[PDB]
Structures are given as structure tokens and as C-alpha cells.
Amino acid sequence: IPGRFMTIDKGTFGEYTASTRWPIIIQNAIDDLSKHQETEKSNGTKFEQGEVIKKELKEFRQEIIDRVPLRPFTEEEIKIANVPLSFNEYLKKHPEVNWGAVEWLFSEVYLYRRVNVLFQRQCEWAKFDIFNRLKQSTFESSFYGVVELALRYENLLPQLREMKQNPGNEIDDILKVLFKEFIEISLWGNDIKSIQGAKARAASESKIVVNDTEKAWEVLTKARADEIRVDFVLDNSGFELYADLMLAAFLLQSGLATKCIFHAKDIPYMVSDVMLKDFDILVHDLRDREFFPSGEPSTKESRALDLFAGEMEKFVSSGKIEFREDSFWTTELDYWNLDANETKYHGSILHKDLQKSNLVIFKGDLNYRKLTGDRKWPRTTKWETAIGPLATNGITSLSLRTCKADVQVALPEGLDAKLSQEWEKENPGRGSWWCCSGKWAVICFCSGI
Ligand SMILES: [Cl-]
Ligand SMILES: [Mn+2]
């Protein structure tokens, strides 16, 4: 089995990322922390505690630049911040790994844990999300797109109820189109039967170099003719989360699903990844006319946003949408650990629970990297091979991934060469980095048997 991508691997996107991107992220956190300091008094416990975090962040950023060895977490840090013990277990088995030379996957997870520790050490900042300012401003600028979808949903809803109420092969054909639509909207994160609509799908689907959406459509259609549970291992908040809720809402109203369970992160993570509280913030944002300026409540734009917001609450009340968090999602462990033999860090718990799912949707690049172990697979490698135990341990999984990392699998022969030639124009000498640009995407399915 190939090793994992490293921060030392010359000519890899991971090399650039570790050395360049991460120092910038820590800097942004310092600046955003400062930005937040402006809105509060310049003394007292909270301010001074901010000064301690700010300083330690500066030092931590410098650690990464200086390429120092990754230190274990102290027993005290573990207690105060409830750090999973998996980290120190990994470091023992990986002596003297430094930022300049360490497994990409680990050090990236490890980075956000170190940052979290800093905040949880200061009581007044334990619950503070240093990336919330960024999440919000990004979601606010998606105002146009949020409304468009809200309008699309309101006008589809009467029709969806009718399609579920009177279902036949005639209606299935229509639903398939909408299924691919909402899948792909969810995929790309941030009329339908006409030309422009058809021109749009074809353009999107062209950049989906592998597309197993039909198979997921089969598991659900089949299950509907047997209690249909769909799972979302989430990625980013804002519009991507909004898109995911739209997919869920579509599935629930059409009858393709009866309960959608969302799995979120339990700490500020990957800057913009979803936490439990990000769902409530989203709904509040929809209703906030200062955040999303759609005018007076009577406007069509306002009504649509309020409708969907109300649809979210209703689904939660009735138990059709449920959000969850688990420390496992924020550990370094890949999803080969979603197996019965991982009894230390909830891996076995989630696996047992994910077996009950008719379809588990893994969102985003990180989730894709954890599925494939972030390993240097030949890019033609079979999908079932790269996911390890997940191919057989009884989990039905669908991966909606925008390609943003060196890892890539399940490509047909020759396609890696073609796409590399295409991207060669944008990134000369590094055509292979096409799967790190986010321009292309893949949809991979596995029954679990
Ligand atoms: Cl703020
Ligand atoms: Mn993310």
C-alpha cells in the first residue's frame, strides 16, 4: 500500500500548501481576532485573554515557518480541551516529524487542534469560533445565489408534493433530472427543462470526470419500493451547507428519503467546516434582512427565504432532519478506521451506526482524502481498492468531491494524461495538478459489499 502524501514531497500541491497556505491561515486568525477585539473593551479578563491567544498564535505561526518538530499535547491540554488521545499515539509512532516533513493529512488536522487548544485554555474564549467572521461574510456575499435557490424551491414544492403523491415511471423521469440537479448543486457548493438549463447541466457534468450518480439514484428508488435514512458527512458551511439542506429537503419532499442525519465537526475546523451551531446561524441568517437584504417581508425574495427557514425548523421538529457531532470527525484517523476494530475513538460506534444508512454522502475534499487514506495511489486505482474496509464493511457510500488535492483514484486509462494536458496551460510543468484546482470533480459510489 502506498504511503501518504508528505509536506516534503517535492512538486506536490501539499508541499506548497503546508509551507505557504497555513502560515497565512494562522495570520488571518490573528487578524480576525484583532478585528473582534475592536468591538469589545480594551481591558478586563476577556481582552487580556485575547492578548495571550494572539501572542501564542503569532508564535505558533512561527513554529510552522521554522519547521519545528510537532510536539505532543500535554496531559493538562488534554484535560482542559478534551483532546482525543489519538494524536499523541500517532506522534509516538512517528518520531521527530516536523512541519517541513510530516504526513499532510495529520499535520493539517493537528494544526486546527493546536489552535483550538489555545482558545479553550482561556475561559472567556472557549466557545469562540475564530473562523465565524469568515464563514458569515462568505455566506453573505452569496446572497444572490441563496435567493435564487430559495425561489426555485418554493416553486418546486407544490410540484414535489404532487410527484410523491402520484408516483409512477412517468414522474420518476422528472425526479431523476432534479436528483442530478440537487446532487450537482451540492457537489459544487460555492427552465430546468429548457435549453439554458440543459446547457448548464452539460457544462457542469463535463467537469465531473467520474459520475456514479445513477447508482445512488438506484439505491434510493429501490429502497422506496421495499424507512429511508440518508447521511451527510458535511464539509463547509455557508452556501455548501445550504445546498446540502436543499438536497435533503428535496429528498424528503419527493419521498426519496424519510430521515436525513447531518454529521458536523465539534471544533472550529478547516476554517469553514460546519459545526452544530452553524446550522442555527444559517437559519437565522435567512431571516435576517440586514444580512440578506431582500427588503420588506412581503417581497417574493423575503417570502422565499422565510419559507425555507421555516421548512428547516419543521423538519427538525418532526425529526426528519437531525444534526450530530462526534470527536472522531476531528481526529487524524482516516475512514479506513470506520471499522469494528477501532474501539478507542468512536470509529466502531459510527461504523455500526452508519450501517443503518441507506446512503452515506461524503462531502468535500477532506472527506475524500480520509476515504482514500490520502495515499499516493496510482490514479487508475479502482475505487473499491482505495477505500479499504469501506468497500466491504457494510456501508453504502457516495463521495461528492471537488478535486482540490494531489490524491486521485478511479480514473479511466488515459484520462489523467488528457486533463493534465488541458491544465498544463494554466499551470505549466504541473499539468498533474489539475485535480488540485477545484475545476474538476468526481462522484464515486460503493455499496459496501
Ligand atoms: Cl466579530
Ligand atoms: Mn472544508
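Using Swiss-Prot numbers, chain A covers 3-192, 206-241, 246-468, in order.
Note: Cβ is positioned from N, Cα and C throughout, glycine not excepted.
In sequence order, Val252, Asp254, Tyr354, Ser418, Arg420 make up the list of same-chain residues 6 or more apart from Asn386 (substrate binding site) whose Cβ falls under 8 Å from its Cβ. Per Swiss-Prot, the feature substrate binding site maps to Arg23, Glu110, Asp254, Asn255, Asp384, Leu385, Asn386, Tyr387, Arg388, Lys423; the stated evidence is experimental evidence.
Swiss-Prot documents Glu110 to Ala as a published mutagenesis change and attaches the note Strongly reduces catalytic activity. Here the Cβ of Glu110 (mutagenesis position) has 21 other Cβ atoms within 10 Å, regardless of which shown protein chain they belong to. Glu110 (mutagenesis position) falls within a helix when secondary structure is assigned with DSSP.
With a 10 A radius on its CB, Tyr114 (mutagenesis position) counts 20 other CB atoms from all the protein chains. The mutagenesis experiment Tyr114 to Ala is recorded by Swiss-Prot, whose note states: Strongly reduces catalytic activity.
Under the heading of mutagenesis, Swiss-Prot lists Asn192 to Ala and annotates it as follows: Abolishes catalytic activity. The Cβ neighbour count for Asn192 (mutagenesis position), using a 10 Å radius and every protein chain shown, is 16.
Per Swiss-Prot, mutagenesis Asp254 to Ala is noted as: Abolishes catalytic activity. The local packing around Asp254 (mutagenesis position), expressed as other Cβ atoms within 10 Å of its Cβ over all shown chains, amounts to 25.
The annotation Mn(2+) binding site is assigned in Swiss-Prot to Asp254, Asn255, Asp292 on the grounds of experimental evidence. DSSP classifies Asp292 (Mn(2+) binding site) as strand under the three-state reduction.
On its own chain, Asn255 (mutagenesis position) has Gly191, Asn192, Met289, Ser291, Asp292, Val293, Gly383 as residues at least 6 apart in sequence with a Cβ closer than 8 Å to its own Cβ. One mutagenesis experiment named in Swiss-Prot is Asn255 to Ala, and its note says Abolishes catalytic activity.
For the mutagenesis experiment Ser291 to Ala, the note given by Swiss-Prot reads: Strongly reduces catalytic activity.
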Contacting recorded positions, sequence order - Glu110, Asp254, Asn255, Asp292, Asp384, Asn386 vs ligand 2, Cβ under 6 Å: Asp254, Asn255, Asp292
Inter-residue C-alpha distance, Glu110 (mutagenesis position) and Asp384 (substrate binding site) (nearest angstrom): 13
Diameter of the substrate binding set by C-alpha atoms, the set being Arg23, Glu110, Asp254, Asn255, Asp384, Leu385, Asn386, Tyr387, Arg388, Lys423, in angstrom: 20
Distance between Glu246 and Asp241, Cα atoms (Å), gap of 4 unmodelled residues: 9
Least surrounded among the binding-site residues, given as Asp292, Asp384, when other CB atoms within 10 Å are counted: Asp384
Spatial neighbours of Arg23 (substrate binding site) that are distant in sequence (at least 6 apart) but have CB under 8 A: none
Fewest other C-beta atoms within 10 angstroms, as judged across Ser291, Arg388, which are the recorded positions: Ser291
